[PDB]
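Student: Input: one structure, supplied below.
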4 protein chains.
Amino acid sequence: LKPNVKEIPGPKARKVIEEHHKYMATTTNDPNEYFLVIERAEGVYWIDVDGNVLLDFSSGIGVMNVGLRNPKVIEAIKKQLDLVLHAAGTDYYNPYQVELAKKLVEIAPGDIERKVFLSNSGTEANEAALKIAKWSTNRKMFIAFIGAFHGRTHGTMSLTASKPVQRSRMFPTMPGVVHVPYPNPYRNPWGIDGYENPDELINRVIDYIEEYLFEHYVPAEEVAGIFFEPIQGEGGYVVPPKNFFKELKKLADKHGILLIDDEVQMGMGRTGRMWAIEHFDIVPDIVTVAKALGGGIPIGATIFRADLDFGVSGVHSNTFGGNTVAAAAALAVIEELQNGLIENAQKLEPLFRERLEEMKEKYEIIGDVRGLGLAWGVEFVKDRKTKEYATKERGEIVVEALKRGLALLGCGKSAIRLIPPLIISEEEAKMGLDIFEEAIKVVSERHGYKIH
Amino acid sequence: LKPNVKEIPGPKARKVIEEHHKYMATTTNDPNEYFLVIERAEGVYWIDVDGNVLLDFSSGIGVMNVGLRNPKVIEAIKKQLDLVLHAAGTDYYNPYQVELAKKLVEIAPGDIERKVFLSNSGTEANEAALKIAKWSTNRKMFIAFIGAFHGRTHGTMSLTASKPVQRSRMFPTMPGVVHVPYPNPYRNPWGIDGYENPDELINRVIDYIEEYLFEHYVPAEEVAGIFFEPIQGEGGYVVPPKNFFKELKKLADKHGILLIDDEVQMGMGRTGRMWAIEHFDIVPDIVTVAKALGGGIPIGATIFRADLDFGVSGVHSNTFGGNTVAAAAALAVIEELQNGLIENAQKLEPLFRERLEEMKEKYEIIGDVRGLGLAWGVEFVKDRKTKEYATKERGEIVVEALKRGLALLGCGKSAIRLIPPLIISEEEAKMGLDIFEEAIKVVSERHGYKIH
Amino acid sequence: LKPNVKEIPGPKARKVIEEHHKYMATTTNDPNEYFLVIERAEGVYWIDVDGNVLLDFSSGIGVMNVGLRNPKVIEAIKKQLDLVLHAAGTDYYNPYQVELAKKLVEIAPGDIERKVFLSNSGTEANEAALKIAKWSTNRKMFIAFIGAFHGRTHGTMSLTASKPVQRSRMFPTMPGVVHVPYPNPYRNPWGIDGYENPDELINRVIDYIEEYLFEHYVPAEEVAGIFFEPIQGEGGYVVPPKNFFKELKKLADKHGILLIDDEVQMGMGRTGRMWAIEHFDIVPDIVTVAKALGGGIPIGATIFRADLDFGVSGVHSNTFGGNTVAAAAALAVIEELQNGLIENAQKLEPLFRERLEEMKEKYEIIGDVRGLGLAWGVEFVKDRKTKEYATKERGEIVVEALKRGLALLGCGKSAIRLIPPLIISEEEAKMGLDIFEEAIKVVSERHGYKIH
Amino acid sequence: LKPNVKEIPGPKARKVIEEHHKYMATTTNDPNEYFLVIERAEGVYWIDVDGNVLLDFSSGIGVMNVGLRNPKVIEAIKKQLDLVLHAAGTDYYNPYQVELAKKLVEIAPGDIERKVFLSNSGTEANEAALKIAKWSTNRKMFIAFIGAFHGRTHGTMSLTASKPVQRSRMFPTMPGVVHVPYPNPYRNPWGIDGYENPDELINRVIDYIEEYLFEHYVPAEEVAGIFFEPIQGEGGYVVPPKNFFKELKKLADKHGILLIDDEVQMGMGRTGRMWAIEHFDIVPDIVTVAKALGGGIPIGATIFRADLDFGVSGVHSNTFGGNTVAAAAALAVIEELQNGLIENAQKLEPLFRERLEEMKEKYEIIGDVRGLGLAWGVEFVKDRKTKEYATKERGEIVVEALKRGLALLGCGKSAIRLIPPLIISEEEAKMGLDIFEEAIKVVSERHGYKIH
């Protein structure tokens, strides 16, 4: 298999797209930007319904970290299908969900005692985090960051702050969430270069919380938790300053506020550590994961300090949680991660950094490149001084990449994420970065952007 | 396989219960009443880790309608694993999710224009229903029923009204839900026998909404939707009067309010119709489904009147929704239902009615029996005039059933649900009803309850 | 002065109504039913701008309990104007507000430790009650009664449940209020005659809270307070069963819930006791008062169990609270009440009961009469079996009373309140009851209602 | 009369303070900082219960703009007491409330058609503004500013953002308020000198709303209104840049958002214009006033664009609104304001500016002086570079002033407000500024602050 695209979308793809629009809700599908109609997957390739072959740099939005169709994950699922599928893990018991809980407790950040709540999704894992934090603290308010994405349910919509259309006509959602700026080193209310001056940006965000919220309208003692992504995903793959979370933990500990680390997109080895927060040297009270954990089977998990447990039965539960097929898949994923795929993320990190910095020196349309392991963001701007979003150009680059056999996703208002499966070879990665660069070159030339 | 239980919980069972308590969150697991530790499943039998064989009357909380390990569902899953598992359903397209959407549109109650939103669970499907209703009506309030169960997320916790421990320290959840009594023919605020006098009970519930809420404190024009279960599940397998939903639809239509039918537990053929609402002769605006739809794989669906669609992209979505493994499982489940299992539930209905009415005549501890198809509730009371809940005895009946090779689940404060897989044979059904009867007889003898 | 009305509204009255519509907000003013345009007041008489003289049975919505222009109140005001008007009650100190606080502590129902918070209105006094209850219990939910009226601010609009137009487009107000039926002996969801069967109605209301709310969706331990009117005012002058509050206090005490008695309309001697709650033999934790307390000057008070006090400075306050003019007026009002006016309301009670029961025997249009002291409600129905509201006829009776020199106010959907100043003589009371009776007779004749 | 203080608090004052603490709620009284116990008032002097005579620079928190005991206001009240006090302005009509509404409409900012809602307080006037804005726009969200004070009721507590103790244990209040930084030229998150660089500060605040709220988590189309003080009162007498409100109005008009101008503290001539907003050249949709309007009698008013009126009766009302005694007082206040007191504010403005800038040059403890007309703020800091709040020193200066016969109030964390009655003479004003300067000198010398 190699990148190989003729007409896209081809005739079979256009039929599926039309039927999708007829039968399915209007969501985030884009027939104009994301006309990829997947029939099968093999290693790091999609094969579309018209037989187009595309190298994958999206991992299906950071889910297929272990490969699009990993054989160790498939064999574990098949073995589990021969035994049992659903055992009602929240009314009855089974050993499968317990084996996964023990492993998640073992791989959690830091050396503190943990327990686990299993669910079906990242939004469920984050709703469970809200409940655990309210029950255990008996406090009801939360702080979250502008640009954050935590899910689309009534509790998590209040945490989420990436695009206002996510909230359209939904007010009221769960009351009690206040938002402050993320320490985004490229874009922040202070105009601070957070790469050159990380401490000044860290200090402005901490001071915003302490001086602007705590000293005026948010009683610090009534805040149950601070929700954060360790790198903002949907908000643009924004990597905050290395010392930010240590300072945030000082502020949280002073007031008895929990730290809730959303790893739904950046966990399961994406950043060359099991948990992205491992790069920032703090131990969060709660960690949420989903997506990649199940290697293609829906699963969520909420990993928490053991003393935060619900003190009485019946406060929280679900039906499908501890699904035995998801559990089997997840144990296989974690084994693949610990035995080679995380090391692969570490090995390819310098290739991404080197190639994306080379691209930033050459192509004026690139405002910023940022990343860790195999999580990279490239943000496009109309002018490097104004940092005006190049939204149209960003969309055109995604389309020019797809026409050349590379599947990319947008993030934020004018960025692209590069998140190839962790099984990707050095050669496959170079092939993708080459296609990406050709897409940037074409859209630059079209619009008269400087090429140096 | 036949029912065959020695020591339960056995040594291997005791060790998994101990480990589950150590690593997992406190949810609804009961070491004293639900010590069933499942290792595998065959036909309608659970095989525990100690080799105990139990006839299943639980369907794993109404998920395993097509059987505990259905070969056609498993074949569809293994075939889909050879193609692709996750294809980012909401960013990219795939024909598997569209084929499920087309089938769900077709099988929806009534014959009106429908679209479908796919998710990962019942609570997600109900959260999607709230969002669709708010967006489409531009109204924010909802009416739900006392005794309701709709899920445990911030939106659905406001709808749910079954046990207050479900809400412990969770306030505030989503604002704008008002609750009114369900037309529970055995227990209601008017003391109406709603079996003998269904119309009186219907009129009291409708009059409570119209006179008590609309004429005083709930502006009818600001209500987006009335959420209901066509039979209350977690609240006790409570079957409302046949004409109730026709009267509720007349009220809703007068004020432009949506009817939202939660079929998460009672749908997918459980009542001898594809949808339980079919017994009530109305066409709901929104239908929510999960559990049995995925035949053991996590899936949810929200089927809605097509003109309610979200006008704009990005108001709702998810990562896992449209999961191709869950879509293949669901198409296989629906084919199994339509090719004999729904007819089997209709055929077995009169056996359940006859045997449970015989048990009510004989065992004074039985206050009420009720059901449709293969959904039955038996409620236990200390006295038939006071209807004081026999909660202790209810748990003992479940325990004795287990000791005799029958897996049962409690519902409400003192009821048991009988929900065997729809593939159960007449002989397997008679065997489980005989075991149920022995468990009632044993606990009646033990406590001095009359046996007539 | 005697009742003496020619053309009403006269020319000067019509011009003020026109100007009011031009410059003022649309509130509850009625040009067709309440065309009384007051220029001055003397004793128990209103003198309109056209020189029409009307006997007052309105007390200006229960504010003018001590008379429309009480000389002792006016002398206290003029004396205070020679000293100081406003002294910033909550930043600086002044002896006038403290002397009122000491008197309110003394006259509070029962003999427990009390403190007082002073404000400017009923709605402010009830908002203060919510804050005191939330702070002191650290609980956030409240129970209120259908038909309640507690004010029109964001906190009190959640408590109020009288007319839905009070809440039109206001959602969301303060979250956490749940409503249950009032023990209205004439109209309740059980169809109980609560005059003949008070205990049955009490038990249905208590059982609705305990079984329907506490056992299903309202955690009893999270409820700060139950708000009630001892007689519902705006909701129809509805007098509950004598033993109701004793039963409500037993329920509240079992769960550590505060009882909050709203005396804004029924206090300051209106029922022939200083507080209406005195007829029910309980001691509320919080009592709210306004209206008659200031004898025509804006004032509110929240009298509370002293250990509920705010622990820290700055949780609540206001600018105008403790206003020295309002404090002088209030001390004068209380002295007038204690020196004969409360005794006068007790003396006139049997005259009102006798004459209204005679009117009920004679005029079929009267569905119900009810009252205590000088607080009476008369509810008009189209038919005594259906109890359909006679809303049109109710308004016509008010209009005909006005044409004959009696000022009346509607309450609820089809009732009239009789609330004459407490200084009214037996002869003035007989005169107003005779006019009321003629207005009922005229509107009965006009519409063909039976007269027995 | 002249400043004349012996012992303060003296023996009569200490008795009142002790009784206040025994009988009254814990609010914002300070026996340590504000031991002023007022017995009477004469011109611009308080006379305390021990006969101490103090020049007033507090106007009783900006209420006594027309003098502590104005004879024209007292004569109008007395004349009204001879006619009627309360006429139930929201059920019946009277000419007195209508005369005040017409005048308020005439003196409103700009030349647009207005209507008026009368209430009893500033918090009531602002709750009415919330209701008018929700009803008329059918939108439910609001923006307010950090440092803002709009009142302590459930709706206005959500708008208020000055001290967190104001909200302690009150969550949830009315949902839907988001807060952004005020363009405070001395203290802001950007470190901008808003005196030297006003446009840069204006632009940061506008960009915070547009880029940080509108482009991320607040749908601009769902915002009913932006609440602002034209000068923040309780937050420190912060005067924003002259062009800020013009830019805010551009943003509001683009999105159909109302501008709500809270003049409760800065209106009724305080700033040398009837309305403080008149200095900033915009016409707000709604203006709220209270305090000073009634010259010592409780009153509130909400003045709004006439097309925002409630389209149906019964949405909003009160009992005491249109109180005839308050209305008489208010017309007298406005006549005094238009015929000499506003001109006096204009005449004394340069004296305050000159004396306070002289004090800032001499006393290093002064960080900032700011003001308009007879509204002045002086902020004290421990160091002019850190701007660390000198809270203790600020309290000591208030006490040293009181000991020398000047009544001052604190504002913000370390500021003092100078708000003498608008009748103050040039000589009286110089006497006050001299005492203030002596208090600053004493506290400077005590703590070793530089005197230049």
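The residue numbers of chain D are those assigned by Swiss-Prot, with the residues present covering 3-454 sequentially.
Method of determination (from the header): X-ray crystallography, 1.8 Å.
Heads up, the Cβ atoms here are built off N, Cα and C, so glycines get one too.
Straight from Swiss-Prot, here's the annotation block:
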- D:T92 to V: Slightly increases the specific activity. Increases KM for L-ornithine (MUTAGEN)
- D:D93 to L: Reduces the specific activity. Increases KM for L-ornithine (MUTAGEN)
- D:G124, D:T125, D:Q267, D:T321: pyridoxal 5'-phosphate binding site (BINDING)
Student: Please find, for D:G124, D:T125, D:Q267, D:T321 as listed binding pyridoxal 5'-phosphate, the greatest distance between any two Cα atoms, in Å.
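Tutor: Looking at D:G124, D:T125, D:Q267, D:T321 as a set, their Cα atoms extend up to 24 Å apart.
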Student: Select from D:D93, D:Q267, D:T321 the recorded positions whose C-beta atom falls under 8 Å of at least one C-beta in chain C, and return them in sequence order or as 'none'.
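Tutor: Among the recorded positions D:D93, D:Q267, D:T321, the ones whose Cβ sits under 8 Å from a Cβ of chain C are D:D93, D:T321.
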Student: Taking only same-chain residues 6+ apart in sequence, whose CB is under 8 Å from that of D:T125 (pyridoxal 5'-phosphate binding site), what do you get?
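Tutor: Those within reach of D:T125 (pyridoxal 5'-phosphate binding site), by Cβ under 8 Å and sequence separation of 6 or more, are D:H152, D:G153, D:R154, D:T155, D:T158, D:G302.
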Student: Going by Cα-Cα distance, which of the binding-site residues (D:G124, D:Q267, D:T321) sits nearest to D:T92 (mutagenesis position)?
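Tutor: Nearest candidate: D:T321.
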Student: Would you count the other CB atoms within 10 A of the CB of D:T92 (mutagenesis position), including those on all shown protein chains?
Tutor: 23
Student: Give me the CA-CA distance between D:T321 (pyridoxal 5'-phosphate binding site) and D:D93 (mutagenesis position), in Å, as a whole number.
Tutor: 8
Student: So among the binding-site residues D:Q267, D:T321, who's got the most Cβ atoms within 10 Å?
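Tutor: For the binding-site residues D:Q267, D:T321, the Cβ with the most other Cβ atoms within 10 Å is D:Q267.
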Student: Give the number of CB atoms, excluding that of D:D93 (mutagenesis position) itself, located within 10 Å of its CB.
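Tutor: There are 21 of them.
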Student: Identify, in sequence order, the residues in the chain of D:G124 (pyridoxal 5'-phosphate binding site) that are 6 or more apart from it along the sequence and have a CB within less than 8 Å of its CB; answer 'none' if there are none.
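Tutor: Same-chain residues close to D:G124 (pyridoxal 5'-phosphate binding site) (Cβ under 8 Å, separated by 6 or more) are D:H152, D:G153, D:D264, D:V266, D:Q267, D:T290, D:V291, D:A292, D:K293, D:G302.
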Student: Per DSSP, to which secondary structure element type does D:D93 (mutagenesis position) belong, with helix, strand and coil as the options?
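Tutor: SS state of D:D93 (mutagenesis position) = coil.
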Student: Would you identify the secondary structure of D:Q267 (pyridoxal 5'-phosphate binding site) according to DSSP, in three states?
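Tutor: DSSP call for D:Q267 (pyridoxal 5'-phosphate binding site): coil, neither helix nor strand.
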